[PDB]
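Reviewing the structure listed below.
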Amino acid sequence: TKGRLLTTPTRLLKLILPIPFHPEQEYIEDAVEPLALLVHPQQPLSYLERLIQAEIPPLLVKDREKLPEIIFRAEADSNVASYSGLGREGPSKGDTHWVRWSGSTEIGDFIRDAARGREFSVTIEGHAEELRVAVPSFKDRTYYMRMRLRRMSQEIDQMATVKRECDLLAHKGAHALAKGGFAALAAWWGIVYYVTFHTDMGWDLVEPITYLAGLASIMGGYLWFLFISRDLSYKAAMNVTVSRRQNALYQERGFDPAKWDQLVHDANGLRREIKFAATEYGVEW
Amino acid sequence: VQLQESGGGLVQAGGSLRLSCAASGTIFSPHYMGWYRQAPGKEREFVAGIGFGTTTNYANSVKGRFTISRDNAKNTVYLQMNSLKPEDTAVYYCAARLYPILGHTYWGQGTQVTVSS
Ligand SMILES: [Ca+2]
């Protein structure tokens, strides 16, 4: 019959606690449906106190009723606070040492510290038995973030592999003048080899032609470096890649076979959030 | 692809003779084409030869007296043999190689040259 502190997509935390009450004007026999409270990690424990006081019967002493006092305890314990980040997933021990926490402690700070144990206590004044709520683990607090990071990193791959094929089907075509340059030399080889070893004319005649052709290829490269070859012609290569990245209407959500504003910095910005949460809980990720 | 020769015959010592051989069946121009002789009992010996990329050399007994000459247009080997002797007597053959593989691959029909004594 233990309570829960659940995490939501937003920063809020939903608190399920089964109060043992219901046949009560004042609590000083079926219980009432467990209380579900929505709290923020930045509001103090005193606000969580007056939240539970509203969904609870008054406390009567003699002629007057008064709001019950609520005390939160945790297993907190030589000079370094032993953090585990396991929470309810921890090992548990026979009997634990509890300490009171100040009503000014923010719920977020109190929860991450109490994660050293498997549960934190909630005591309502006037009722002898204390309640138990299982502290969320580090993995619990980052469930929607991790599950969304897995979703982000998978759509990125469905979008990267089409930029991959777009950026590889643009090299076999752009390297056509490189293979043609090799064919020009090998064909020029065969002309020189044939005339020397299969023709009467000697090196007196062919060598100047090989020199005039050498200067021609040098000047051909000078007229080539006199185009967009100087500095970075990647702008011309980027235009061919941009034309190859045509839009596709295949998938309504996570559209396949297209390319645009790849927002990967949110997948990294989300990972920075999950790792910062692991550090304050004192764990690796 | 094979060669045929024509020009052999009889002539006495100190005479002259011109030898001709025509290569045919080649898609290209052959690299090497030369002349070889065969004494009545000895082996096939080298007389004269012209490799296009390589040398144009004669044999020792041949040097100074005969002249080999190729014309690649008509693809014909010529051997002008002057100052003949009885030791010049042999069956003369036409050998050709399409590529510079040192050795001999293609052979001709053969013409006899006789120098009496
Ligand atoms: Ca030179």
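All chain A residue numbers match Swiss-Prot; in order, they span 100-127, 139-187, 207-414.
Structure method, as recorded: X-ray crystallography, 3.1 Å.
In case you wondered, yes, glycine gets a Cβ from its N, Cα and C as well.
In the three-state DSSP scheme, A:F326 (mutagenesis position) is classed as helix. Listed in Swiss-Prot as a mutagenesis experiment, A:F326 to A is described as follows: Strongly reduced calcium channel activity.
Quoted from Swiss-Prot, the note on mutagenesis experiment A:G331 to L is: Strongly reduced calcium channel activity. For A:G331 (mutagenesis position), the same-chain residues 6+ apart in sequence whose C-beta sits under 8 angstroms from its C-beta are A:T325.
DSSP gives A:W332 (mutagenesis position) a helix state. Quoted from Swiss-Prot, the note on mutagenesis experiment A:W332 to A is: Abolished calcium channel activity.
For A:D333 (mutagenesis position), other Cβ atoms within 10 Å of its Cβ number 7. For A:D333 to A, Swiss-Prot lists a mutagenesis experiment annotated as follows: Reduced sensitivitiy to ruthenium red derivative Ru360.
Among the features that Swiss-Prot reports, Ca(2+) binding site is placed at A:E336, with the record citing experimental evidence. The Cβ neighbour count for A:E336 (Ca(2+) binding site), using a 10 Å radius and every protein chain shown, is 12.
Counted within 10 Å of its Cβ, the other Cβ atoms near A:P337 (mutagenesis position) come to 10, all protein chains included. Quoted from Swiss-Prot, the note on mutagenesis experiment A:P337 to A is: Abolished calcium channel activity.
Proximity to chain B, defined as a C-beta distance under 8 Å, is registered for the following recorded positions out of A:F326, A:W332, A:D333, A:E336, A:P337: A:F326. Gap of 11 unmodelled residues flanked by A:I127 and A:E139; Cα separation 15 Å. A:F326 (mutagenesis position) has A:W332 as its nearest neighbour among the recorded positions A:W332, A:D333, A:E336, going by CA to CA distance. One residue stands out among the mutagenesis positions A:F326, A:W332 for having the most other Cβ atoms within 10 Å of its Cβ: A:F326.
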